[PDB]
Amino acid sequence: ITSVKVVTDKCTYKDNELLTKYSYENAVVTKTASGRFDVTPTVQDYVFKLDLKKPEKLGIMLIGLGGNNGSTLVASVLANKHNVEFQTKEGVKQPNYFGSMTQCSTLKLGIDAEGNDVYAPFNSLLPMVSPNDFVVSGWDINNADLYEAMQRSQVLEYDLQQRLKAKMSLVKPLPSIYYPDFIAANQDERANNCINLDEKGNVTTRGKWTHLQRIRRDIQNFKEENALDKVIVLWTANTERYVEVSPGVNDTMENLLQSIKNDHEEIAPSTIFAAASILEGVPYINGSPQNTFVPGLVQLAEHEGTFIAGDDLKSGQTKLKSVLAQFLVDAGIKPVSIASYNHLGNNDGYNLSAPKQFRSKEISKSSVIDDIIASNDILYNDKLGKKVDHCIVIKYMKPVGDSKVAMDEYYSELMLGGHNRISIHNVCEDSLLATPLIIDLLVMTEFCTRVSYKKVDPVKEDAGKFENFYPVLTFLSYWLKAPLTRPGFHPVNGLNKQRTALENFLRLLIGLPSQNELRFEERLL
Amino acid sequence: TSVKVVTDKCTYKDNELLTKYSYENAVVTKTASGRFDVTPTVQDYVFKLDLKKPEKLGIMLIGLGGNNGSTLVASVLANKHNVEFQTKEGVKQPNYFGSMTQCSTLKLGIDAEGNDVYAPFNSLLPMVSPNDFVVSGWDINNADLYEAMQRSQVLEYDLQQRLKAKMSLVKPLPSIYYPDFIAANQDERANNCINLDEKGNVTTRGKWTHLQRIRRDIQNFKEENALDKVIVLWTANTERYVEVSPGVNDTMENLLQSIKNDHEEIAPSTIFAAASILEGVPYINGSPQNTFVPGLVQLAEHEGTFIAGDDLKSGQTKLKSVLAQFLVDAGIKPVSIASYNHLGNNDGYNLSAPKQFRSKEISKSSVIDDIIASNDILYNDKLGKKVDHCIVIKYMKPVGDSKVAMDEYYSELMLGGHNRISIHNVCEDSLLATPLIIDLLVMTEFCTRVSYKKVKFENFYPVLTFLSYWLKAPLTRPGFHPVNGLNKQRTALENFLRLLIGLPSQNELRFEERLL
Amino acid sequence: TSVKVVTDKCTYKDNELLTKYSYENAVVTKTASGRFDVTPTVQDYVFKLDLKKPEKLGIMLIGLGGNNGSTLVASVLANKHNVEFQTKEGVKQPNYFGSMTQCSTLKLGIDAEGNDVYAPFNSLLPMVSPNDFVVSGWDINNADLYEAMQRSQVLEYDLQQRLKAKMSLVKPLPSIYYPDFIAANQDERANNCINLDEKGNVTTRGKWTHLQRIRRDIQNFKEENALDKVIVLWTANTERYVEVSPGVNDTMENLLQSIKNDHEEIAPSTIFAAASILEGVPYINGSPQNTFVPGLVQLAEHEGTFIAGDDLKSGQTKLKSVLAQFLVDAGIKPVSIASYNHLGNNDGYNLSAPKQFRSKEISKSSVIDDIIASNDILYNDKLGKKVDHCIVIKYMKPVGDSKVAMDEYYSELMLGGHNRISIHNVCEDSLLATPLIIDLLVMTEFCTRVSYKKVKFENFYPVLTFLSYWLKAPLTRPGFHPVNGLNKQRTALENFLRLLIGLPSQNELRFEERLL
Ligand SMILES: NC(=O)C1=CN([C@@H]2O[C@H](COP(=O)(O)OP(=O)(O)OC[C@H]3O[C@@H](n4cnc5c(N)ncnc54)[C@H](O)[C@@H]3O)[C@@H](O)[C@H]2O)C=CC1
Ligand SMILES: NC(=O)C1=CN([C@@H]2O[C@H](COP(=O)(O)OP(=O)(O)OC[C@H]3O[C@@H](n4cnc5c(N)ncnc54)[C@H](O)[C@@H]3O)[C@@H](O)[C@H]2O)C=CC1
Ligand SMILES: NC(=O)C1=CN([C@@H]2O[C@H](COP(=O)(O)OP(=O)(O)OC[C@H]3O[C@@H](n4cnc5c(N)ncnc54)[C@H](O)[C@@H]3O)[C@@H](O)[C@H]2O)C=CC1
């Protein structure tokens, strides 16, 4: 077991609790007509409290448990927890969590006697739950057990599936809520495990409040059946179409709850799952692009004080885009055309073949560069043009299966009429890329539930009381395509900035300042 | 555009900015039990920035008549005189796209809504504009810069014609040509050399006299143009490496004596670097040869003059310093990185020779070493700690200056999976490199106006590692390992500019949004 | 499936097919005035096809324990015994996909509607099935074929396990290992050699005795398995070239004497080819070394035994023999063709050495020479008659047998335009090569049953150029230039099979549709 111990008077320990002092500095800016930027530095001191006692087991409930990602997630936990080595044509392989930033990345803690960097595991600075301690269950409109799910997904090595057969065969998804109009029509045949059935045993959208109550109870039941104290819910089911947001329906917490009781057509299954989780005080993460978090739902989360986050896992093509586009603009290069094509042959692609479902994904993938473009008016302005042509395409091509093929072209302008053209072919084994990110989201969300803080009054010791994070956990942005935000705030999509935020947060909790890369030990005499 | 920070850390006195800064870091030790003991450190400083920048900055390029050299002069003239030009896409206005100092922005803070407010990179503190560069230099070929532009085939025909009158006036000074240091196929190109014998033939004898002539050229350039500040940058053919031998080029004293002795380990770049250091003018190496031997670093340390470089990081390697870092930071394990390149300009022609290619193979290959050493979860004895990496550069005349980079990043994912990223990158080499040369010059000049003291003012340690963002193989201070990640390199520069104006490091914590 | 043509050109007599054929061609001369004078020629023949094919065909592979050798045996066993196997995509049935003789079709004519009717390539005339191959061979490494499969990492794990019992029974015969002909890194792999001295150390002395042993191995293989027909194919490490010297390997007589003299220009492949020719068994070279020196071609001509080869044309080069031809046939002018490759199998490991790589550089580079020489409108002194072409092969262990080919075809269009085709081709080398080895064996056996006479029957000229479709650098008859275009190579085979059954050449005129 690796650990970190910082010698600092900013941190004090007491009864499994870590209390850390931190001075947060930032600055407010105004721009004069003359083109002058007036910068006024701001400061706010805090005391962060971290409950060091992490749960021995963490309950995980996945909506879409029997899908490619859901089944692969369960397989990865079982394989790593029980060290299930498996056979491949390249020999015996040992399970690992590669692709997971929380489990397989490192962070610089400082320098050695020679002035060179010393790194430690991301999850070694402070106590975090291990995916090996995840107790997983969930719902799926299809009743196939998880062994059948692995067979169906065609994601994992045959021998590994066989070694996991006995255990996975026993994991069966709980019945779920299936409202036909929210996902592709071609999914009809797949639905045979539903709770919303009428007297004649037929799927119905009537009684949405009852469906909501069933989900809340499902959570309570799962918790007690596993003698668990903490649970997190994550949506990893078919991408739904967007719902319309209209006054009097889902614009406020009050209207939202009433609309559910009224079986309103703007209430999707994800809307119900999110509402149920929020009401149970269980963090809810949206791994898909539909606009689940309508204003009325955000309001509900704010009122209940329950964490919510998400909107589409940022796993491959978009993850790279949030790195490349940022790099080009940061370098003073001007992207003017970004074409992104994708073809895959799994059920995700099958569902996305329907225009309404595709639309949701089109928006999340296209929006990732908006803030980057708006950050540079030297390159993007009225005189030179402030637009970047951007197209997103997703086609269902059964033969490639889960190995989604992303083909992109980044065409940029250089000085004096020149250009730079970067063409990419990226083979994305979607579930293997996504599963570790789902793991990261769960690990980081749990960590955040143990953090509280209070503003410090410079002239009054121990003033105010501890509070939890604002409900929308933007700290999870690294893993999501279209970061949900607090009203009024714009999202920041740059991958490196998103990781830096997490890095500096873990650092401040153990008494360390932000990474500055100034390296004065080397640059100054 | 300007920036004014309300802070008591900064005080202005006689066109001089004095800024207080507390530098924090931490020293780490790891125990056998796997425990990291971190001890924070702190050191207060007072930085002084001479706000009086030169109205005109002298630039002397070695390899002035080459693709990059001629494009540099054209870019300065085109932008300075607003030379719009015709293209099949219509009339275009000149700009400095591709330049990080001229065309990128930095976040200064947030607005009343809590959202980011950005300002130009060169607006936080006064920096010299490339429009005010006065350029001269050397080249073993005497073609004037208009003829050089024609030869390079880099710029739009109409732009070349509109710049003809002005570019025809610029002619490279003769240089030092030691045949064995560059490709043999460059012989017919050399017709502008100072190192000639009684019969008028190129000679490697009299290297000290060659050094004195370069010093004279620098002195004359300053006097002719009434310039007080000059910077020299090597943008000439990539040279083969020289051997570092005890008693030859290991010390400042031995180095100078070796030059006087016409030692075979003294390359033309060695002489240009020595001459620049002796004239007190910063010297930047835009090529991969190991110009900065120990004796030269010593000389720079002794004279207190800036040196930096070793290969412009412009295209394939720049992207690699971003992608490889991204993958490892994400917990993904690259295991194979194949990088191929073909180009048809003189750079490629020179690089077609083994000894010259070798220099470039090293700079492009080393960019990921630090990244791989930073993660022992992925890279260790049990799982393997190596990343197969190959660098290939082939001369293919038809593509000209538009170098084609083809790469494949093959990485391991969990449970036996893989990720394969294949790339085809068309790099208009000179248009990518020119703005970087500009950045290096602008940033170097800025650094010469910075001094500091712990709390007598002193200048930066001679090796300007702050310029790493623009170089493939960052030269480092003895004992120190280079850091190649592009984003970290830009972050270093960003936080430096920020602290000079009293702002702390960017932290991205955004507590205004994340906390109640 | 079978084919029966109603024709008076064919007559059957004692399991023998006799076919009349009038071969037309034309001789051309060009005048200074630019006039092409064409004189048609005609020669009637009577071809005889022995319809009695062997029930079992002996196959002896040099390099039997390698990636291709072990995959070949696995493919034969899997298909012969219908060994279905599990994969993450479900149960799959074995097949010979990638084999032109087993899985491609040929147009026999049109139906009543005037539309094409196709039949299997191997259904026009009786050909041996790979299912009836009896395989043995040699390898400098003694691992049995199951262990060889494990080592190669080519086949699905479950298939390997289902074939374990049968593959474990196959073990390569010891071979001839002359260290200087292949990469030095192959030393530790050699533990199965016949050429050992008194101390039991590998030796290059006694080459004639090595030759006699190979002949014995062939004779024994035939006797042990009661086989009357055997074919030998080289699928071992690529060797470096040998020098062709007068008095050494220029003639049949000098060649044999050089072997007896243990001459340094006698490679292991030279000995295997000589031994095969002397035993009257066809010999196919699946590698690029220049095995067929003049003296060996002479020997084959004298003995009247078939020889062919020089590098399997399986992936990057196969596609090139299609794309380069397509562009030039279209009036488009390729000016730059860059071809890069990286792989991590033993083939790549061996090719990492310069001398071995050189052999492959030549075979892959020559495939476009004839194409470029065929069009003097595009390629001439005024416009330039060269196409820059580079071939690169790098060893990158992580990709294993899945070789990655990255190419760029840059061509000129009218009025200064260009076309740029960039490709990333993942080549599972053994799965691409194995069916080609099968095709070469099937087609070679077929050719041994063909004789003809102008109108005593004679066999084909020793060098079987009809096999060019499967080889990169077609060996040719003295004075004759090779033709590398894939489509023309398949057309040659197609029309040969057609004429044997009384059908004329495919003409694609389709007058049934084009004319009233
Ligand atoms: N795999 C990746 O790399 C990425 C995936 N995503 C999203 O994650 C989601 C899951 O992807 P996959 O596992 O590949 O898809 P999938 O189609 O294999 O699995 C989704 C599962 O959800 C179940 N389902 C559908 N509606 C449901 C409901 N109302 N309640 C309960 N179960 C329901 C389906 O029966 C299916 O088993 C999709 O929305 C996809 O767009 C987002 C970004 C990246
Ligand atoms: N363009 C790019 O993107 C990058 C270029 N570089 C390097 O920058 C250098 C310049 O590149 P290009 O302008 O394309 O090449 P180039 O060959 O067109 O120009 C170099 C010039 O140097 C001159 N020269 C050679 N030896 C000399 C000497 N001893 N003294 C004075 N002049 C001399 C040559 O006559 C030529 O005009 C090369 O070493 C190249 O490898 C490094 C990284 C990237
Ligand atoms: N796989 C492909 O797509 C193509 C392969 N080739 C050539 O086919 C050959 C075989 O390829 P692989 O099976 O992949 O290589 P490999 O290295 O796996 O197999 C070659 C085998 O030859 C054996 N060997 C070496 N020298 C020998 C000797 N003197 N006598 C007997 N055995 C000897 C080695 O021990 C090894 O098992 C190579 O020369 C390769 O360049 C040519 C064109 C395409």
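The residues of chain C that appear here are 10-464, 473-533 by Swiss-Prot count, in order.
Looks like X-ray crystallography, 1.7 Å, at least that's what the header says.
Using the three backbone atoms N, Cα and C, a Cβ is placed for every residue, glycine included.
If you look up Swiss-Prot, you'll see C:74-77, C:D148, C:184-185, C:195-196, C:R198, C:244-247, C:295-296, C:320-321, C:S323, C:354-356, C:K369, C:409-410, C:438-439 marked as NAD(+) binding site. Residues within less than 8 Å, Cβ to Cβ, of C:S184 (mutagenesis position) and separated from it by at least 6 positions along the same chain comprise C:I71, C:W147, C:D148, C:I149, C:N201, C:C202, C:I203, C:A245, C:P277.
Classification of C:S184 (mutagenesis position) by DSSP places it within a strand. Recorded in Swiss-Prot as a mutagenesis result, C:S184 to D carries the remark: Decreases activity. Inositol auxotrophy.
Looking at Swiss-Prot, the entry for mutagenesis of C:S296 to A or D says: Decreases activity. Inositol auxotrophy. DSSP assigns C:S296 (mutagenesis position) to coil, not to a helix or a strand. Sequence-distant contacts (6 or more apart, same chain, Cβ under 8 Å) of C:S296 (mutagenesis position) comprise C:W243, C:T244, C:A245, C:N246, C:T247, C:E248, C:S278, C:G318, C:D319, C:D320, C:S368.
In the shown protein chains, 23 other C-beta atoms lie within 10 A of the C-beta of C:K369 (mutagenesis position). Looking at Swiss-Prot, you'll find the mutagenesis C:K369 to A noted as follows: Loss of activity.
Secondary structure from DSSP puts C:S374 (mutagenesis position) in a helix. Looking at Swiss-Prot, you'll find the mutagenesis C:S374 to D noted as follows: Decreases activity. Inositol auxotrophy.
C:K412 (mutagenesis position) is surrounded by 25 other CB atoms, counting those within 10 A of its CB over all protein chains shown. For the mutagenesis result C:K412 to A, the note given in Swiss-Prot is Loss of activity.
Around the Cβ of C:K489 (mutagenesis position), a 10 Å sphere holds 28 further Cβ atoms from the protein chains shown. Here the residue is the original one, while Swiss-Prot reports the published mutagenesis C:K489 to A with the comment Loss of activity.
In the structure shown, the C-beta of C:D410 has more C-beta neighbours within 10 angstroms than that of any other entry among the binding-site residues C:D196, C:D410. Take the Cα of C:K412 (mutagenesis position) and measure to each of the recorded positions C:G74, C:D196, C:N355, C:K369, C:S374: the nearest one is C:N355. Counting other Cβ atoms within 10 Å of each Cβ, the lowest count among the recorded positions C:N246, C:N355, C:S374 belongs to C:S374. On its own chain, C:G74 (NAD(+) binding site) has C:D148, C:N150, C:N151, C:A152, C:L154, C:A157, C:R160, C:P181 as residues at least 6 apart in sequence with a Cβ closer than 8 Å to its own Cβ. Straight-line distance linking the Cα atoms of C:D410 (NAD(+) binding site) and C:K369 (mutagenesis position), rounded to a whole number, equals 17 Å. Taking all protein chains in view, 24 other C-beta atoms sit within 10 angstroms of the C-beta of C:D320 (NAD(+) binding site). The two recorded residues, C:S374 (mutagenesis position) and C:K489 (mutagenesis position), have Cα atoms 9 Å apart. Counting only the Cα atoms, the space from C:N355 (NAD(+) binding site) to C:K369 (mutagenesis position) is about 15 angstrom. Checking the recorded positions C:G74, C:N246, C:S374, C:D410 against ligand 3 with a 6 Å cutoff on the Cβ atom leaves C:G74, C:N246, in sequence order. In the three-state DSSP classification, C:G74 (NAD(+) binding site) falls within coil.
Rounded to a whole number, the C-alpha distance linking C:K369 (mutagenesis position) with C:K489 (mutagenesis position) is 10 angstrom. Secondary structure at C:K412 (mutagenesis position), taken from DSSP and collapsed to helix, strand or coil, is strand. Cα separation, C:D196 (NAD(+) binding site) to C:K489 (mutagenesis position), rounded: 28 Å.
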